[PDB]
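The structure appears below as structure tokens.
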Amino acid sequence: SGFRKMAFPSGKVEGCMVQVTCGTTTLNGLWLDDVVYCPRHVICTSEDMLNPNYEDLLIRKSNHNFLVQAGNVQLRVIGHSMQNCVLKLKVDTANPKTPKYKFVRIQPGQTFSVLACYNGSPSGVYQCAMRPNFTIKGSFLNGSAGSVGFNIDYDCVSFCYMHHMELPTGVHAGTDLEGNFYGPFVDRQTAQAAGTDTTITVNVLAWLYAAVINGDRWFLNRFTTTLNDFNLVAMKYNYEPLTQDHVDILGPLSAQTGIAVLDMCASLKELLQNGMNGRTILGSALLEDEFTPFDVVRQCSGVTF
Amino acid sequence: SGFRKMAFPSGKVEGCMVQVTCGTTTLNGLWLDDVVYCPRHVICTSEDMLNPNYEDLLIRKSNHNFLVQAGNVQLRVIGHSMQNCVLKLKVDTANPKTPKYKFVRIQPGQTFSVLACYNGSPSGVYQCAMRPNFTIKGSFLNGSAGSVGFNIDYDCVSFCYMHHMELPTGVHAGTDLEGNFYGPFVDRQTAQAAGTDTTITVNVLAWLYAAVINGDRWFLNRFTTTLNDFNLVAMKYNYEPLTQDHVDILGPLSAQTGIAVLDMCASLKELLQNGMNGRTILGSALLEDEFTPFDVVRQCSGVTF
Amino acid sequence: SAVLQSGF
Amino acid sequence: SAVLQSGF
Ligand SMILES: [Cl-]
């Protein structure tokens, strides 16, 4: 037993990380087959960031202007193109450690592991969620751009996030691996703000099921609720609406514990209206919303990769 | 910016995990060079666990009674010995993915990353601390024994923990890689209890420095305190005593922020005596004690491996 | 009591 | 404002 915020094993991703340097600007890139993917702001200097014309800046770059290093091995760039907000550097050797992989665009509320990297080398791994406002609450310093978020299914790595920038209040914004930003953001040093964030209700419910499986059941009440009545209260506390699809996604956890979703909802409504009165759930004094139902199932059943 | 509970990259450890099966009992082992290390309870059946005479049970085992699988490769065991609570299986091939490594015995209050494994395959990675009562608060199911805890320094993996068992209230107990248990525990299904746990004060102070570096400074007061006066209050709230060595270990963080350790102590004393009044620090409503000062420095300065 | 976390 | 997280 026990319950912790668990990241995917990072070995398959670590073998793909390289350093990309364009003059004084350096960040991380992802070396898959014979292509290195990286944020296009690597071609910027510090002055160019306020309002960069990326096409003009890249026309002035030759293949040799890109210094790509995989540890000790310098890699020769033999072509380059820009796709949306990512650069694609064709290199003259295919990465021998390339795993089986997919590019996916995740939905808000979904989670993934981030491999934080500087100068092409990993510093750490942690799990995070795509917030409803299309930011993530990561831990990223200057140099971390190009670090990637991913999920694993057996042997296939799904890359879903490339890091690009930090927004006010310390939240983070990036792209999918096709180079389209999550949310209404642009890779410019301009005034941009994350919008109002909400609490991912289906994830809170998954976490309360996790608590029940681990024997923390003090918050279980005896009432039930309707979906519509639940969503009236949730909305008041800045929770996302629970949909019937969400109720169905919670089905396996509900079956395991014998607690109908609408009964768990009745218990969440009381927590929201009355607080926790100094108590904790799973060691936490706030409700946690960064475990999906699949995350709970994986951790509580021990799925491996 | 941002601050998260960050685990070490696990690639170097993942290449070392194997499955060890002795009859119906299966757990994980660590394949380093030509030796596989695993908890000795693999030679137990379910009845043997109440009071196992491990020497008698192992005398009845031949090399072939140990089925060791590294993915698809079955490994031939050509010798076996018991060192304290760990088995050492000599195998006929050296692990080609063996990293540079050390065995270390960590001190309470120190942290490490755990690679949770089932049937020799990783499920996840997370960071945890050695509690003052010599347990850890992990997430471990049946099958997880043999999962290891580790730290990384550049290229050297220091293995510090092998998982063996779960104690009442869902805490976890294990050994160093020489097979000596952390704390006063034995690998037997007997009545054993984790003792009273305390809060690692030096780690709380490190985490408050992390908050200041990230711009969360509302808890900073204007007073100072003496070490002895601080330790009178800390003791009342089940905090460990702060020693002058701890104050020195906090030196780099103190220098970075310009806040003397004894001033941070004055602010911690007020948090302890007055609570947080609904406020959070770094997104948390409780004080966090599972970041060492080195953990904070690594994360806030971006040390890579 | 203490529970040894091997598997079946 | 938004800050691009490349390095020097
Ligand atoms: Cl909390």
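Here Swiss-Prot sets the residue numbers for chain B, with the shown residues being 3264-3568 in order.
According to its header, the structure was obtained by X-ray crystallography, 1.8 Å.
Here the Cβ of each residue, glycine as well, is placed from N, Cα and C on the backbone.
What Swiss-Prot records for B:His3304 is active site, for 3CL-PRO activity. In the three-state DSSP classification, B:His3304 (active site, for 3CL-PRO activity) falls within a helix. Its Cβ taken as reference, B:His3304 (active site, for 3CL-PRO activity) is surrounded by 26 other Cβ atoms within 10 Å in the chains shown.
In this structure, B:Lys3353 (variant position) is part of a beta strand by DSSP. If you draw a 10 Å sphere around the CB of B:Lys3353 (variant position), it holds 15 other CB atoms from the protein chains shown. Quoted from Swiss-Prot, the note on natural variant B:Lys3353 to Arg is: In strain: Beta/B.1.351.
Variant annotation in Swiss-Prot: B:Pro3395 to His, described as In strain: Omicron/BA.1, Omicron/BA.2, Omicron/BA.2.12.1, Omicron/BA.2.75, Omicron/BA.4, Omicron/BA.5, Omicron/BQ.1.1, Omicron/XBB.1.5, Omicron/EG.5.1; the structure shown retains the original residue. Residues within less than 8 Å, Cβ to Cβ, of B:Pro3395 (variant position) and separated from it by at least 6 positions along the same chain comprise B:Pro3371, B:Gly3372, B:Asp3460, B:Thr3461, B:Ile3463, B:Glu3503.
Per Swiss-Prot, natural variant B:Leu3468 to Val is noted as: In strain: Zeta/P.2. Counted within 10 Å of its Cβ, the other Cβ atoms near B:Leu3468 (variant position) come to 27, all protein chains included.
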Filtered B:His3304, B:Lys3353, B:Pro3395, B:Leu3468 - recorded positions with C-beta under 8 A from chain D: none
Interface-proximal recorded positions, chain C, C-beta separation under 8 A, candidates B:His3304, B:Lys3353, B:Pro3395, B:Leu3468: B:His3304
